[PDB]
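First up is the structure itself, then whatever we jot down about it.
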Amino acid sequence: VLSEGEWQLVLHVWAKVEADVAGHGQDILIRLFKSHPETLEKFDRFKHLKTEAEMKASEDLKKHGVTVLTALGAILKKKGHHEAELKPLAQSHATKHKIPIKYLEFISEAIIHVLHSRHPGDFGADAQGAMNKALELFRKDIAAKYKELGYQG
Ligand code: HEM
């Protein structure tokens, strides 16, 4: 359970992200795919991209980055009361996209790296710790739905 003070830190940096959703989403997916190449293989849509320059040039990758960050933003702004938003996401990522919880850890590390790069004055250690807690709460709740469905592994 995050405290109100921890949520305020999370949402204050998140408000900065919402000024350039697409730029952040590109940086976060490119970092995920470079750091953890197994993740790129889950996207039939992107598995043709072989270089960071090709990733940066892909408008369809930039579009998906916006989709991802808009869904994450809607979850964060619920401050934990996010059951309605997580249900469908867990369901599609377990049963259709086949994404292991570990890959949600990896994309959480990529988000935190990008926020620190782009927003260092609003992403000191207090805020990094709070964002880490928010993203762990996301993963915990998705993992419980995966387990329900037979995918926690
Ligand atoms: C913060 C974490 C994430 C969020 C909020 C998120 C969000 C979304 C949303 C909103 C969609 C489209 C609606 C749907 O299918 O449910 C989607 C699609 C998808 N996601 Fe995620 N996602 C996340 C992490 C991941 C990770 C880590 C992977 C792979 C490693 C992944 C793989 C996919 C795939 C393969 C699709 C379908 C893309 C396509 O072919 O159109 N997601 N995601």
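Throughout, chain A uses Swiss-Prot numbering, with the displayed residues spanning 2-154 in order.
According to its header, the structure was obtained by X-ray crystallography, 1.2 Å.
Every residue gets a Cβ built from N, Cα and C, even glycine.
In the three-state DSSP scheme, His65 (nitrite binding site) falls into the helix class. Here Swiss-Prot flags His65 as nitrite binding site.
For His65 (nitrite binding site), other Cβ atoms within 10 Å of its Cβ number 17. Per Swiss-Prot, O2 binding site is recorded for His65, and the stated evidence type is experimental evidence.
Sequence annotations record features per position, and here Swiss-Prot assigns heme b binding site to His94. Cβ neighbours of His94 (heme b binding site) (same chain, under 8 Å, six or more residues apart in sequence): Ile100, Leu105, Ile143.
According to Swiss-Prot, the domain 'Globin' annotation covers 2-148. The domain 'Globin' (2-148): residue composition by secondary structure is 114 helix, 0 strand, 33 coil, according to DSSP.
Over all protein chains present, the Cβ of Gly122 (variant position) has 8 other Cβ atoms lying within 10 Å. Listed in Swiss-Prot as a natural variant, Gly122 to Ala is described as follows: In metmyoglobin.
For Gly122 (variant position) paired with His65 (nitrite binding site), the C-alpha to C-alpha distance reads 27 Å.
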